[PDB]
Amino acid sequence: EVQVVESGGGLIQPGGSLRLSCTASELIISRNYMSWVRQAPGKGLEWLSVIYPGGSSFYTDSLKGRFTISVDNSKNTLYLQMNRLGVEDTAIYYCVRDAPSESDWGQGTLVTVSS
Amino acid sequence: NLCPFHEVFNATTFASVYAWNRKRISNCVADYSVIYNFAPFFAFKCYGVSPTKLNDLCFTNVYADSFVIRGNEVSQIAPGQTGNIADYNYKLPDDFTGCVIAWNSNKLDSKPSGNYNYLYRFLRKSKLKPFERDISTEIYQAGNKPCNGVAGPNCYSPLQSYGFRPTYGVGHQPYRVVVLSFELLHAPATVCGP
Amino acid sequence: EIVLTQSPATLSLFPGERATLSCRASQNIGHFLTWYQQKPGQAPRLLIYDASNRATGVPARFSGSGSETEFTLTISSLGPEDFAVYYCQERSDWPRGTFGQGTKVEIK
């Protein structure tokens, strides 16, 4: 299985900002469809954002103006900048490569918005 | 001799969007009211030009860019848009001058068990330049390893088929799209509305 | 916005039984729908794409069916590892789309 690893998740106070990181060993992040999906504790999945190989990116209306997605070509990483995080944002955030015949998820990194 | 616009609109078969066919119109009196009179061309979006005044201007050449896409992706065909088609199949410039004409073609293009003759590119290194065509069917590299141009993990065929079926929703039914691309470069024009 | 109503909430089958999971869409989305397997404490895993096509590496027991507004995931025989959550996600704007509430496969 192609491996992608997330990092940068941890405790954060309400109203703060955070940057998650995602790295790829085999595949090239700049040459693939990459999306961020969060799974709040005991709640369903919610696709957050995508970035296309050409740099085009999209977001959900519930998250527009708060989350931002970016990539690094040299290091081969994917980044998700989070702003104005509330308590409800507490969730495991996954980094996933989506292909028509494949979907390679990482293992998620927990984000804990609490005092 | 009148221009072939209605031949383009009523062509029996349209081209795949990744290999978007281009038909060049030149040296003819292009009446635009008649096509606008055919209101069943439901989508009549125009950019960088006044659609009514097309019957008064002159242009060196007009290219009838014809292809088929899904109904929902029709939104991607416009200046400043991004997405699957706008990046990897048919990129319109943000300063695009011309008109896109799209209409539902489910009655003819859609077939039971899917119509896969229409294909679109979805994997590429970079965004297509405005009005760029890329027919290259080589296996697209999506990883470190070169894969000898033969399909496998982390290297895919960059083209996908729509598979239009008759019963899909309006946003997913085929929409025959013909895009008028204009020209005027330092010389007397050939096509004039009046 | 397209909302998917997965049912049943819990599918308490004995091991080896065929598992059928219903996912209904509020809009006609054609066959553009995806099914994800997700073990507990692990990231999801793609099973079916375009509601009919099995993804690479997925065992042949998994299969998808239905179209437009009524989609159904079918597992020919539940293995021990198959006891997990399953989500249906529409793909009208692939890879984008909303997820269903999920279905849990556990008896006791």
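Counting starts with 1 at the first residue shown.
Every residue gets a Cβ built from N, Cα and C, even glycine.
Experimental mutagenesis is annotated in Swiss-Prot for B:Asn10 to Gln (Swiss-Prot position 343), with the remark: Reduced viral infectivity. Record note (Swiss-Prot) on the natural variant B:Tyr120 to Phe (Swiss-Prot position 453): In strain: B.1.1.298. Per Swiss-Prot, mutagenesis B:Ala142 to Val (Swiss-Prot position 475) is noted as: Increased resistance to neutralizing antibodies. In Swiss-Prot, a mutagenesis experiment is listed as B:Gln160 to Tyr (Swiss-Prot position 493), annotated with the note Reduced host ACE2-binding affinity in vitro.
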Name the recorded positions, out of B:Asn10, B:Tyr120, B:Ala142, B:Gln160, that lie close to chain A, meaning a Cβ-Cβ distance under 8 Å, keeping sequence order and answering 'none' if none do. B:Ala142, B:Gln160
Please identify which of B:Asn10, B:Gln160 has the densest Cβ environment, defined as other Cβ atoms within 10 Å, among these mutagenesis positions. B:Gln160
Can you tell me how far the Cα of B:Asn10 (mutagenesis position) sits from the Cα of B:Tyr120 (variant position), in Å? 22
Measuring Cα to Cα, how many angstrom lie between B:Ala142 (mutagenesis position) and B:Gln160 (mutagenesis position)? 16
How many Å lie between the Cα of B:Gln160 (mutagenesis position) and the Cα of B:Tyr120 (variant position)? 5
Just counting, how many other CB atoms are there within 10 A of the CB of B:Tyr120 (variant position)? 24
Proximal to chain C - mutagenesis positions among B:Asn10, B:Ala142, B:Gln160, CB under 8 Å: none
Note down the number of other Cβ atoms within 10 Å of the Cβ of B:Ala142 (mutagenesis position), including every protein chain shown. 25
